[PDB]
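Take a look at the structure below.
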Amino acid sequence: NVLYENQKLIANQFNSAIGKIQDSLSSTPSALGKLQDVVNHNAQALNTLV
Amino acid sequence: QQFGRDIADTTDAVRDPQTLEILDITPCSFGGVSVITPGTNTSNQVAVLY
């Protein structure tokens, strides 16, 4: 019963959170550590062989 | 400058002594060969993947 009495508030908060995370994934440059680290490890291990 | 090099410590650009124009170096077309086959109990034809 708590959802249907607060639907507009939940929708607004959800949209605000979506916009906030869309801005925050681009503002912080160190939020993508793992993928860059694994591709850099692969590149370094390939380069040291040559 | 006599000849160039790259990141991977390999020869890339070579200048001949006869002409001031420089010549690039790219190795011959190399790559693995793979076979695409169905079951030999089923058929006999194969397809070559380069």
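The residues of chain B that appear here are 563-612 by Swiss-Prot count, in order.
Method reported for this entry: electron microscopy, 4.2 Å.
Each Cβ is built from the backbone N, Cα and C atoms, and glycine gets one as well.
DSSP assigns B:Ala570 (variant position) to coil in the three-state reduction, placing it in neither a helix nor a strand. Less than 8 angstroms from the CB of B:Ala570 (variant position) sits no same-chain residue that is six or more residues away. Quoting Swiss-Prot on the natural variant B:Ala570 to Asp: In strain: Alpha/B.1.1.7.
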